[PDB]
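For reference, the structure is listed below as structure tokens.
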Amino acid sequence: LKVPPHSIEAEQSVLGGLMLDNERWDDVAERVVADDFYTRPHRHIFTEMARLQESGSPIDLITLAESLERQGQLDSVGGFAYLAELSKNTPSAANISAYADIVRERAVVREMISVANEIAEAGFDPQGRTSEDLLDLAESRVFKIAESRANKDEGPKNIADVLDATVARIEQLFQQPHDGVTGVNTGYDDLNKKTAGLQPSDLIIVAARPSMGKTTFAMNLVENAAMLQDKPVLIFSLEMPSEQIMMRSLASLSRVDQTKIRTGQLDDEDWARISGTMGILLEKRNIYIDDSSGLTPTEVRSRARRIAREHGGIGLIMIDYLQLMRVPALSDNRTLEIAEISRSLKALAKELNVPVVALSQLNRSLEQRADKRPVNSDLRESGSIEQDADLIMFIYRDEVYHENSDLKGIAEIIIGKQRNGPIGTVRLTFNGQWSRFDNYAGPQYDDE
Amino acid sequence: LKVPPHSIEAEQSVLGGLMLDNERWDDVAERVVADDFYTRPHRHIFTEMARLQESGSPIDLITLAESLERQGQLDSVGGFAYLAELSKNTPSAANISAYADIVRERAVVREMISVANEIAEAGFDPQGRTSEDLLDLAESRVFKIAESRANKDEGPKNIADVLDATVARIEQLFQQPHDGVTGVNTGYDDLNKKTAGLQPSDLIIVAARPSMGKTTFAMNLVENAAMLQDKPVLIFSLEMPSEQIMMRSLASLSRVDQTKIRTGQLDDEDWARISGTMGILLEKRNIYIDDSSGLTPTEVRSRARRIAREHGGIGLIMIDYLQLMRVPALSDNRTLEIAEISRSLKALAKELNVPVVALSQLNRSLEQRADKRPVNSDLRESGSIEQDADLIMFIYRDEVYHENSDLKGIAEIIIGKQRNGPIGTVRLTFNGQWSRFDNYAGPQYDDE
Amino acid sequence: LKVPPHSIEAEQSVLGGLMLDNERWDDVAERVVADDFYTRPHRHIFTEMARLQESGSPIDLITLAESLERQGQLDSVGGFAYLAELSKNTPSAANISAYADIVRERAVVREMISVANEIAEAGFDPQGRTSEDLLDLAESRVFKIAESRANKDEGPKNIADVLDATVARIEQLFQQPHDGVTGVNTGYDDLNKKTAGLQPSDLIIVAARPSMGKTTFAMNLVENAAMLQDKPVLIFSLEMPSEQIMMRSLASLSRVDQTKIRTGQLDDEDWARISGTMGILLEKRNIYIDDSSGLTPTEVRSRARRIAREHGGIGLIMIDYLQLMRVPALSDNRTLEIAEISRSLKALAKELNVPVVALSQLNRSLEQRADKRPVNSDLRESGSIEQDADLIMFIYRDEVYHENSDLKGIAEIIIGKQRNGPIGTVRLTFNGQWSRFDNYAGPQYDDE
DNA sequence: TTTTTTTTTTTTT
Ligand SMILES: Nc1ncnc2c1ncn2[C@@H]1O[C@H](COP(=O)(O)OP(=O)(O)O)[C@@H](O)[C@H]1O
Ligand SMILES: Nc1ncnc2c1ncn2[C@@H]1O[C@H](COP(=O)(O)OP(=O)(O)O)[C@@H](O)[C@H]1O
Ligand code: ALF
Ligand code: ALF
Ligand SMILES: [Mg+2]
Ligand SMILES: [Mg+2]
């Protein structure tokens, strides 16, 4: 008979210390819960202690015994004599933290044993469940265990700890001779004048109108980053297939249009320049592309965690686009769904320390204004995106709106929202034929 | 005693198929390994088969017996008589992939049981390991479990692999289609591109609103399967009488107006088409339909077993529909009744190894959404249905909800869940006059 | 035989505590009387204790024993040995108030039982009284019960009591010679001219668009509170990691540009400023920051109570922001969830007597208007927010919406709700480089 | 466990 491991002496010491000192109750309340006690009468005792403390009543022997007696639970836990014995057996509450740690350890061990027994029972008797069902159930149980055993600190942090961590980060950055561009370098020096590269755990939003090269600019950034860094990056282009964009990926590098790439022409003078550029992409092995239209945030998070654990973190996550992901729970309201999606993306970016660039559509009210320059009040699914994003940029081409204009080729990236950084406008040189965004080497006008 | 789960019959069928058909060995070796067999003599047999295949020796009864006798492993695996019994017990090697998948599933479940036993042992015996150490050990074990089956084909992978696949696809598709079929034909090659044919023992659920032609589409699938196979087809029409179903089938096959057939106002050419369709159906004589209302799953299972025994198996089962079956034991709880019905249908499909398509109904709240394209949550009692079903497809028609829709005559079959293929939308052409679904020959819209 | 409810152990604890500590006698006198004791000897003992305390005699073993011997009640209460037993039975008198509450509850229940017995006796023997007479008698008894058991407030308070409390408050304020910020000082002279400091138990809501510096202004307020008081402050940064918040605080206090700090391009003077700021902050050591996401109000309340207990109260609570908190009980209704969150926050603020500033987001409809200066309706789910809040301040920046605005670097803090003050707009100077808010040192503009 | 009426507040276009 395998009795589950436990420490009843630790339980009695915890209860007696609570009877002697309620001020450490939060120290007991932070570590263990009512169900953490191995013995059900001890669970009832701790529940009644929590009820007395939440009422503001001091926790002693007599009050707890009377509170249990009013509920008919005094005799169920052993009577007044058992509670007096438990109070007597505890000499001091000074080391009650170690006893609570032991109780929490025993509770975690028993929970692990129970989950393992459930997994074994489901394995011996599948009961109609297939391979996928059993694997998903096991992974869900393990995720519950891991999330229960990750919730340890989850509370206030003193200034001294926060100041030490922040100054450690500051000294780490100071010792690094990065020479500017601390984040993942975008490959655009003018962009790095404001953005200083794609900082990790940042929710960068490239929100642009359709047929503005929004996906083109995002993939230009992705390709430039892959040229610069070798950290594994991630792409989720739900809208367009990876087959098309790869040609565009070979269009920026060759600095030409696709045209013959989409068709079946063979022109191997600059086509031969591409045949060999791909090899440069071959040796990198740091881009993971999966269109997978109709994605949920859970699946995206699972894929991201998989790739990060496989190849040591993620260089850059790419999402195309925000208005394509499906959340079954909040499918009723689109704005709530977008809020949940953006929250999940921000949480994943903070978890894996990776910049996330996601594309967003806009509203038609932008073009209805006299000023067709996109601002923070023009985004489709308005509130949630502006609330949750860290960096927000707008692609503005005056040539699209006004064909007779001086900004032909000049793609204005309006930084509309940046918490850590000055908002503004960065001029570029978008090659509309070549589908290649480049830097603006012309006369940079003053932003009024 | 909790005996570990295993499938000895699947192992025997795999070994006999490898003895008879060596060319499917690469099919078998992709799915199972030597250690996947629960029985150690089967592990030795698979190891010797792998050794003979790597050495170029043919894998038959005599060569395997001689090779096992050379290593002294003939007596360890049961002997020449046992090997001959293994060869004899396998009627055909065509379905060896399903047996190998079953053996792989049993190996995965036993590995999960072993890992759970290790976890329980570490819980009962910490052996110096702290909570962090046990947490890391459990996470490492579940990481190995995930690494046992981690996407593989579903995996996006780094730039190199997807790049060499995609540029090869482009350089092949520059002017040449070169379709690879890759699936059992169900009358829709575009559908068979994703579904890869009607997978046996799978629970396929097609869901639509009433008047969306769900029964019409199911009948078209049944007709295509019947014209593309010799195995008999079984239909359950609880919603409609069998004569109306026959009229729908004749109208779909002969491409005549349903109204003219129903009213009898048919010309000589329509009569000739009807006579030809009747001749084809009387040539087949494999269509068997039951229209009894309120049928229990027990009666359906008994009749299906009767038909399979009388005809050496059934190609396809049709049920119309899920919500019309009756369970007297669960008449009080509708959701539990639906769950038990779906479980019984899945068990029957696994037992008789026949695809079963049962129609389903949606909820009204789907019409309350801005997007009326169905999802998994729109099903009535969707919780059990989504888990039990393998291939879930929805029928959507924007032309129904929009009079000025440009997609008139176009129906969207949205695969929402597929365990063995990609999800997504396939467009088809609908003839309401003929009540027929056919391949969409219009421009191929790039789904986002 | 149903015994009337009592707690003899609690009574003995009370008697022994009164023998040991007479200073809590008033605490005993507030809750219980002599007739509240179940046993007549205990009633006599409490009567003798009351007589001794009224006469000024100490309530100990010897004096009480002598008084009971002089009145001849020493033998009736158990004798000197029993009195010494009662004295010995009490280890501590600190929890004597809860024991008195227990005895009070027992007395109330016994009185209820006695009155119910009287009513049943009058029912079985009407004795000429009509149904009206018996109803009047029963209602009179229930009125007597409700009057006797609820004398300790629990209802409408008398005018005179509120008048005395209010005049005590006014005299307290008059005696205080600070003549200034009654509440926690904001660090801004013109703001404190209208707010008189951040008053305790007040709900303050700061509303602005994202990237307007609302969190920056809240951090500046936190810095001012920390520099102007020794009480600890509490910060909830659910939007940003605590490292970024600390970097913002360092940039604001040290007046160094955030770009150089983030990029690490800091000179010797900037490093000296940062080091001095760190020294001052570590001298203070009164900031506690939590950046956990999805926090329920229960966890926030528990942590706030813990910090207040550990540090003798909390000066200020900061929440960033309202819409990032999660309540599982009202996850389906966002508006009800926001209402319950705001209600719980106001309850906590009144409980701990601490100003709580929780940030909020604006709807974009205000940007649809010609005037973009915020109103009360522009907040998200503002219906409960405006009611529950004590102070509401909007942050407006015309320079954001107008490139040629003359108010560059100027922010309008529009007090839109103030229960004890006028509404109106106060101008402040904003340093985007240092991300700091300061008193506006330009010319004063008349508010029309 | 399921859907169904019905009111109410919020946000979106
Ligand atoms: N002669 C016809 N011409 C055009 N449309 C037709 C004709 N006959 C039937 N249809 C359409 O075919 C659809 C089939 O849907 P239906 O069979 O009613 O769904 P269910 O299977 O739930 O009964 C109907 O919506 C109907 O409008
Ligand atoms: N280095 C810098 N130079 C100039 N302005 C900056 C710099 N860094 C940040 N800012 C400004 O500070 C603001 C921060 O606003 P923020 O505190 O995020 O508002 P909220 O907290 O309401 O979202 C941004 O709008 C940005 O324009
Ligand atoms: F009305 Al039907 F299938 F014919 F739902
Ligand atoms: F981006 Al914020 F409060 F910092 F909305
Ligand atoms: Mg039908
Ligand atoms: Mg902020």
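Sequence positions for chain A are given in Swiss-Prot numbering; the residues included correspond to 24-471, in order.
From the backbone N, Cα and C atoms, a Cβ is placed for every residue, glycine too.
Among the mutagenesis results in Swiss-Prot, A:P81 to H has the note: About 100-fold increased survival following 3000 Gy ionizing radiation. The residue drawn here is the original one. Recorded in Swiss-Prot as a mutagenesis result, A:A130 to V carries the remark: In dnaB8, dnaB43, dnaB454; temperature sensitive, no DNA replication at 42 degrees Celsius in vivo, in vitro decreased helicase activity at 30, at 42 degrees Celius almost no helicase, no synthesis of primer RNA (pRNA), low ATPase activity, still binds ssDNA. The domain 'SF4 helicase' annotation in Swiss-Prot covers A:200-467, and the record cites sequence analysis as its basis. The ATP binding site annotation in Swiss-Prot covers A:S234, A:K237, A:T238, A:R442, and the record cites a large-scale study or a structure entry as its basis. A:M242 to I appears in Swiss-Prot as a published mutagenesis result, with the remark: In dnaB70; temperature sensitive, no DNA replication at 42 degrees Celsius in vivo, in vitro 25% helicase activity at 30, further decreased helicase at 42 degrees Celius, low ATPase activity at 30 and 42 degrees Celsius, reduced synthesis of pRNA at 30, no pRNA synthesis at 42 degrees Celsius. Under its mutagenesis entries, Swiss-Prot includes A:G299 to D with the note: In dnaB252; temperature sensitive, no DNA replication at 42 degrees Celsius in vivo, in vitro no change in pRNA synthesis, 5'-3' helicase activity or ATPase at either temperature.
Location within the structure of each feature annotated in Swiss-Prot.
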residue: A:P81; record: mutagenesis position; Cβ within 10 Å: 15
residue: A:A130; record: mutagenesis position; Cβ within 10 Å: 19
residue: A:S234; record: ATP binding site; Cβ within 10 Å: 8
residue: A:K237; record: ATP binding site; Cβ within 10 Å: 23
residue: A:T238; record: ATP binding site; Cβ within 10 Å: 22
residue: A:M242; record: mutagenesis position; Cβ within 10 Å: 25
residue: A:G299; record: mutagenesis position; Cβ within 10 Å: 8
residue: A:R442; record: ATP binding site; Cβ within 10 Å: 21
A:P81, A:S234, A:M242, A:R442: the recorded positions whose Cβ falls under 8 Å from a chain C Cβ: A:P81, A:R442
Greatest inter-residue Cα distance in Å for the ATP-binding set A:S234, A:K237, A:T238, A:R442: 28
A:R442 (ATP binding site) and A:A130 (mutagenesis position), distance between Cα atoms, whole Å: 43
A:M242 (mutagenesis position) to A:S234 (ATP binding site) - Cα separation in whole Å: 14
Proximal residue to A:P81 (mutagenesis position) among binding-site residues A:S234, A:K237, A:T238, A:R442 (C-alpha distance): A:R442
Nearest recorded site to A:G299 (mutagenesis position) by CA-CA distance, among binding-site residues A:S234, A:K237, A:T238, A:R442: A:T238
Contacting recorded positions for ligand 4, chosen from A:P81, A:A130, A:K237, A:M242, A:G299 when the Cβ sits under 6 angstroms of any of its atoms: none
Recorded positions whose CB lies under 6 angstroms from ligand 2, from A:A130, A:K237, A:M242, A:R442: A:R442
Secondary structure at A:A130 (mutagenesis position), reduced by DSSP to three states: helix
